[PDB]
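Inspection log for the structure reproduced underneath, given as structure tokens.
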Amino acid sequence: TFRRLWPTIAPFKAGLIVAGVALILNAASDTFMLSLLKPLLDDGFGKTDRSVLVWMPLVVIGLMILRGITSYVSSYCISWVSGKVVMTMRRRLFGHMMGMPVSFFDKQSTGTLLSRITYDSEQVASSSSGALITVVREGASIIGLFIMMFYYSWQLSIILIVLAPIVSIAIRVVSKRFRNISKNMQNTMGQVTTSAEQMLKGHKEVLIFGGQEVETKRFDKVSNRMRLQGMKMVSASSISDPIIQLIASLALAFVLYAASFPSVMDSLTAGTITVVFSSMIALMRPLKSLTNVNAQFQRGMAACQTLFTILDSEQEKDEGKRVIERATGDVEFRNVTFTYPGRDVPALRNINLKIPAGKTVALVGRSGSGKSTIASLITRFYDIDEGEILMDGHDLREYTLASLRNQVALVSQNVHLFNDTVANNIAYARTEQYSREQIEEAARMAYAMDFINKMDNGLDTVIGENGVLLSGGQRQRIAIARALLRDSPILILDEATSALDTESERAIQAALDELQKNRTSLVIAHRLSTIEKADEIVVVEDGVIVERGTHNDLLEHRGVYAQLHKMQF
Amino acid sequence: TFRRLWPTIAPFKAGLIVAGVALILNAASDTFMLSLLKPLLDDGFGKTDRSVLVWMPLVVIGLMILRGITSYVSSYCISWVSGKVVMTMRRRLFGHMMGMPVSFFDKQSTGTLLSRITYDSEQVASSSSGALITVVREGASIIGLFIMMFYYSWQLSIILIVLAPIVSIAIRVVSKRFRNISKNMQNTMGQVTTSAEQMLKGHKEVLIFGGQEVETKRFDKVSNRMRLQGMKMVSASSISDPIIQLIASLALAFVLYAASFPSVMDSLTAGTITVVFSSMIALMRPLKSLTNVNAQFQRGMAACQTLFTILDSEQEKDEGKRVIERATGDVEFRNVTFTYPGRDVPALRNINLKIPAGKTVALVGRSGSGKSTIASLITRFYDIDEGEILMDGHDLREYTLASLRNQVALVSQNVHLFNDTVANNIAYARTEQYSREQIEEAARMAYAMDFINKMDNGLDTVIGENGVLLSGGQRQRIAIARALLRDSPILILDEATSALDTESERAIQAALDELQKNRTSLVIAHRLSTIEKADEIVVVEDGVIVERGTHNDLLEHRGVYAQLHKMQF
Amino acid sequence: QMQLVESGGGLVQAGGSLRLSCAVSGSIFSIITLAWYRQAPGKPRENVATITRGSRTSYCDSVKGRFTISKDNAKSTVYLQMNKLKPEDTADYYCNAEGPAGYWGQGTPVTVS
Amino acid sequence: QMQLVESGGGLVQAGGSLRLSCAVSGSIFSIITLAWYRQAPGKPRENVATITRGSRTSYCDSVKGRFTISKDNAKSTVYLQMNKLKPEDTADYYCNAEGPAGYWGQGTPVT
Ligand SMILES: CCCCCCCCCCC[C@@H](O)CC(=O)O[C@@H]1[C@H](O)[C@@H](CO[C@@H]2O[C@H](CO[C@]3(C(=O)O)C[C@@H](O[C@@H]4O[C@H]([C@@H](O)CO)[C@@H](O)[C@H](O[C@H]5O[C@H]([C@@H](O)CO)[C@@H](O)[C@H](O)[C@@H]5O)[C@@H]4O)[C@@H](O)[C@@H]([C@H](O)CO)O3)[C@@H](OP(=O)(O)O)[C@H](OC(=O)C[C@@H](CCCCCCCCCCC)OC(=O)CCCCCCCC)[C@H]2NC(=O)C[C@@H](CCCCCCCCCCC)OC(=O)CCCCCCC)O[C@H](OP(=O)(O)O)[C@H]1NC(=O)C[C@H](O)CCCCCC
Ligand SMILES: *[C@@H]1CC(=O)N(CC/N=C2/CN3CCN4CCN(CCN(CC3)CC(=O)OO2)CC(=O)OOC(=O)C4)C1=O
Ligand SMILES: *[C@H]1CC(=O)N(CC/N=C2/CN3CCN4CCN(CCN(CC3)CC(=O)OO2)CC(=O)OOC(=O)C4)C1=O
Ligand SMILES: [Gd]
Ligand SMILES: [Gd]
């Protein structure tokens, strides 16, 4: 249980335990100061001018030095462990979403992953560290004060030890009331924020009907309501303290009277009552903060389970065993049907594509429907719903992704560039295999040395985000440089360059010339040249391979291609 | 200067004055509490009689009652002027948000509008509230503490009254340094947080190249840098308190020494010295809060200036004077040319579109470019760049917008529904002018009562959000029902539906057959029926009036609509 | 497996009219292209009739106001109606689905007397 | 307000070829649909040829395969070339821009 929570911080006994030993001292020094306040009253100022008046002036600075130094040491060497657990938990959490199926990035949570990891980890250990130092130095204070209080009186503190549970329960019940009251305000804020957001969405539809005034009326009645809820918040919250303060004050008054009812008093040295009173009122910062440490254990476990909901979600399927050395085969579709996880209308109906090795197929459907996603099936991102995407005589699900995704080369213009050197991008995830001697001529064969030399260093310019920002058309040229270096057997263009750029196009159409010399290639064609020089053009009218065939036999057969050739005449 | 802004808060003098005068007391309570300590020590346990201090417990309970009571009194009536100022500023800001040109809603800040009204106003209100409590409670604490220090001592108080401002200067100097250190750390956080985002941005480009192995290392580097930045934060943060309190303690040591160096002092009883030490070991909360309050004045003023900048933006133009009653006329365009603020390529070239009286013109467009914005000039959402949109012989710039937008009824698929009574939405912004006997006939006339009487409350039903979720196709039915009751002479059906409701959309078409027996209508078309009965068809191809005629005189002229009639045949 | 079956007539008079049918199975029949070629004893294939997703008609330059393509959405069946026959049109007519690299029925030759 | 001016021929022998031209000035010549219509002395107007933004040309029927039309990219002028003339083609020819309910030129009768 708690015994088995030990190994997660196994290499961190050193700093944490040093923090603990320098964190109990921070309470012991607080105790020693009041202990020294005891003699300064009676013996110090009774019948003497020194021996207290000379000790104390420098011993007080000594103890505050020993208090400041221990505060620094505790904070810093507890923050070291806090940060070195945040870093390792966040590192594992990130390493468990590079192996997450691509459905996870369906825009539902694409932007919220960074926020998730950073906020969750910055919250899980801030709460745990705060609770740890709020259960030791807020917990050593109590023991130290009670020791120093029993040593100075035998009975005056018995009433305090009997009384303290009253103060504790009062503080806890008042805080629990406040927390319980604070529950429904999430619902109230939702109710009012929804109205406010719905209110100014239809700006066009408010102007056009001439209803500005009857709109400010509704907003003034919403702002009135939301201000009333705010005042309810403050009135509920602000009376958390002034009642537990009254309770502890009743405690103090009971003690003060009890110190004088029977003849038991008069054994109180003139300064003993001073240090007893001071040690009692100083005991309000611990005793009050100690009850409300469960409020941080609960938050810590809440955040821990929150991340555990994610650190163990669904994992991209790996259930294959075979391997590839080279996919010199004819990729076969068959009766494949596929509908996005989270969608109802089938994106792809029956299919019979038979891309043969060494040749190309041009996916050109005007509807812009279904062609973009016959590139996310052959590479096993979103798996098929029914059918078999045969590759080199075998299925995809019989093949380990490690080499399947290494075969295909997903050329496009949207190829995200890593923030590293350009000649690191060209051989990315393979920097050891390719020596820059290869990379130079590889940039050549994909037409890249030309816009690379004009850079400041050479094939060396950090190029990614916050880098140099290569041109949209030069990003296609560098995507070819990558795909040409890798020497892939199956190529997947994407021709995202609907808006063509001249001159760059010459070197682009020239580069794509070398890439598609062999290397069977599913090209999502949109440019007259690729379609014209393709080998089996294939259209997809929003659900299905409608009209398929070679070009010159296809223009004669109108169907849907001629009517789509005219639109792009 | 400062006096000038008091009339802005003049109506709240009662609340703010009660706040001040019940705030002073909460400080006076502690001062008189320490004053109560002097008899308890000097006479209660100095003198033999036990009745000397039986006066204490009642008076300490009474003073803690009077501290809690004024705590609650001055928190609340400073959270009621905190509310009746944030409310009025939010309301005065949203009443200058429904008058900005539609271009201001160009999606650059659509979500922010609720925040601008709330988060910044909450910021200014909370900052000013907190600042006022801590320059008056603390300010009069200090005055009270030093008044009760003087009445009990002379030399100690004089030594303290000089060496404390040195602690104050120390407090600020340790702070200003912390702020200067923390200034650039926001930039550091931005720089470090950018990179994680980039890597999870291109997850596809990681899988498709087999490069998990060279992303674990990169996030290892980034996580190490982030952790080290956090540790630098903590290390620089935790030298504020353990240093200012060291300065304060050294000052206290000087107090004790130079308060007991000669025999001139030590006239102090055992009580006056405890009172001096008590007041000062107490004085640390005020002398620090009152000194760091300037961290809020400039911050609250910054938020206030943010609100005054967002308020002082550009009002929608209103440079018109004419008032129209019911304009039946040959509205026209002439050489219009128009580009959205924030873009380069114009959307509209020289246009001679001409809506005739009675007749209706239909807009059809293959690529969906340039149609919709002809409905955002005929109602003056965007002022035209070069041209003159005639309307009975005047530019639309010269009509009072509230009297021009009072002529155009904009039916649509995506009409807005205010969360109110159906009897309102069918007579929105005019429920005073129109009685329910008009709605009774109108909602029938658009064939929509069949969709209303089925509901729980009929025309009392809440129809928007938190309401009955009226179906999209029937929101168009309600848009007709509304535009019937207004019975405006210029109609702008968007007919961008594409969605089909069997027999129901047929009843919607029958309704439109009643909507446009009159009412010169510029209907942007995607349906066969509207074009078939259209009186003058005007087709735009992405920038300009390309072809324009009538269906029976067009389809023989092969043009561009006929070769689009084939595509939606 | 998608397939098609074609039915047609035989020897008929010149200048007459006929209707030739073709039923398709294993098909998403409403959206695929559908077509009818003709193959002469000496000449190779060349499309004459074509019907489409939206149901549209196209023919050879010679075939204009001469042939009629139609389909029954429910029956999974298409038809070519031939009017004003000519002796030069004696050939073998081929049903076809889903483009020239699609599918090819048996085809039924028709002789013009 | 634009204007378009026609240039053509007169009377020629049947079976020949001719060329008519129409220069359209005062608008965006690249995109606007240009066209050529003809009208008999007795019969009303009718369409002959059409040319579009991407120069997708289209023609009537009785003169299909016999006529041609094109337009210069910047000269702002549309050429309609006529081949294998017939006696029935004696009629008044007009050019047109922006559909059949817009601008028209003076045109010219041709025999
Ligand atoms: C030669 C020989 C000499 C011998 C030497 C002996 C000396 C000993 C020295 C060490 C003693 C140590 O043992 C004690 C100590 O030092 O601990 C402090 C304390 O724990 C801490 C919190 O402050 C307390 O709590 C409240 C405010 O706290 C918060 C907040 O919640 O608002 C939290 C936090 O904000 C937080 O920050 C977080 C983070 O930043 C932290 O990084 C944030 O996460 C959050 O912040 C944001 O977010 C929020 C929310 O948004 C959420 O998100 C907001 O709410 C927020 O506002 C904020 O915006 C969070 O809230 C924090 O940062 C702070 C922030 O600054 C502002 O926001 O605000 C205040 O009460 P209120 O009125 O406000 O409710 C308290 O003030 C009070 O008047 C106490 C009051 C309480 C009422 C109880 C009354 C009695 C009940 C009996 C109980 C019995 C039950 C059984 O009794 C009285 O007065 C009555 C007078 C006496 C009556 C009796 C007389 C007749 C008999 C205040 N209490 C005290 O000061 C106690 C003080 C006593 C002072 C009272 C009088 C002094 C002498 C009395 C004479 C009587 C003798 C018989 O100590 C003693 O007993 C001294 C012993 C006496 C010896 C002298 C005799 C010779 O402060 C400091 O902290 P440090 O340790 O870091 O320095 C700590 N240090 C100091 O103050 C001083 C420092 O020693 C310098 C000393 C050098 C002096 C040189 C000249
Ligand atoms: C191109 C070649 C040619 O000579 N055209 C017209 C041929 N003459 C037609 C006589 N038409 C008279 C009434 N037309 C208006 C209705 N048209 C449909 C009925 N038409 C037969 C009676 C059949 C035709 O399309 O063209 O017939 C629609 C039409 O505009 O076509 O012109 C016409 O003469 C007037 C060509 O079109
Ligand atoms: C429609 C129905 C029919 O019988 N056609 C044939 C008319 N004679 C044509 C001669 N053609 C010879 C070379 N053809 C192969 C290439 N063809 C493109 C060039 N064709 C002119 C020369 C244009 C034609 O469509 O038809 O040509 C493609 C072709 O259609 O092949 O037919 C052919 O005779 C061989 C029809 O056109
Ligand atoms: Gd041919
Ligand atoms: Gd006709």
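Chain A is numbered as in Swiss-Prot; shown residues: 12-580, in order.
Using N, Cα and C of the backbone, Cβ positions are placed for all residues, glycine too.
Sequence annotations record features per position, and here Swiss-Prot assigns domain 'ABC transmembrane type-1' to A:27-310.
Quoted from Swiss-Prot, the note on mutagenesis experiment A:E208 to A is: Does not reduce substrate binding or nucleotide binding, but decreases ATP-dependent extrusion of substrates. Inhibits formation of outward-facing conformation. DSSP classifies A:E208 (mutagenesis position) as helix under the three-state reduction.
Around A:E208 (mutagenesis position), taking its Cβ as the centre, 14 other Cβ atoms fall within 10 Å, counting all chains. While the structure shown retains the original residue, Swiss-Prot records the mutagenesis experiment A:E208 to C with this note: Exhibits ATPase activity. Forms intermolecular cross-links.
For the published mutagenesis A:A270 to T, Swiss-Prot gives the following note: Temperature-sensitive. Loss of lipid export to the outer membrane. Significantly decreases ATPase activity at 42 degrees Celsius but not at 30 degrees Celsius. Counting every protein chain shown, the number of other Cβ atoms lying within 10 Å of the Cβ of A:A270 (mutagenesis position) is 25.
In sequence order, A:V135 are the residues near A:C315 (mutagenesis position), counting only same-chain partners six or more apart with C-beta under 8 A. Here the residue is the original one, while Swiss-Prot reports the published mutagenesis A:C315 to S with the comment Does not affect ATPase activity.
According to Swiss-Prot, the feature domain 'ABC transporter' maps to A:342-578, an assignment based on sequence analysis.
Annotation for A:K382 (ATP binding site): same-chain Cβ neighbours under 8 Å, separated by at least 6 residues, are A:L374, A:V375, A:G376, A:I535, A:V551. Per Swiss-Prot, ATP binding site is recorded for A:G376, A:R377, A:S378, A:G379, A:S380, A:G381, A:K382, A:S383, and the stated evidence type is sequence analysis.
Other Cβ atoms within 10 Å of the Cβ of A:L511 (mutagenesis position), summed over all protein chains shown, number 13. Recorded in Swiss-Prot as a mutagenesis result, A:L511 to P carries the remark: Loss of ATPase activity; ATP is still bound.
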Closest to A:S383 (ATP binding site): which of the mutagenesis positions A:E208, A:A270, A:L511, going by Cα position?
A:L511
How many Å separate the Cα atoms of A:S380 (ATP binding site) and A:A270 (mutagenesis position)?
88
Excluding A:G376, A:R377, A:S378, A:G379, A:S380, A:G381, A:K382, A:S383, which residues of the same chain place their Cβ within 8 Å of the centroid of the Cβ atoms of the recorded ATP site?
A:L374, A:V551, A:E552, A:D553
Pairwise Cα distance for A:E208 (mutagenesis position)/A:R377 (ATP binding site) [Å, integer]:
38
Give the sequence-ordered list of residues that share a chain with A:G381 (ATP binding site), lie 6 or more positions from it, and have CB atoms under 8 Å from its CB.
A:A358, A:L359, A:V551, A:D553, A:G554, A:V555
Would you count the other C-beta atoms found within 10 angstroms of the C-beta of A:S380 (ATP binding site) for me?
14
C-alpha of A:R377 (ATP binding site) to C-alpha of A:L511 (mutagenesis position): distance in Å?
17
Rounding to whole Å, the Cα atoms of A:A270 (mutagenesis position) and A:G379 (ATP binding site) are apart by 89
Whole-number Å distance separating the Cα atoms of A:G379 (ATP binding site) and A:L511 (mutagenesis position) is 18
Below 8 Å between Cβ atoms and chain B: which of A:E208, A:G376, A:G381 make it? I'm asking about the recorded positions.
A:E208
If one measures from the C-alpha of A:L511 (mutagenesis position) to the C-alpha of A:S378 (ATP binding site), what distance in angstrom results, rounded to a whole number?
20
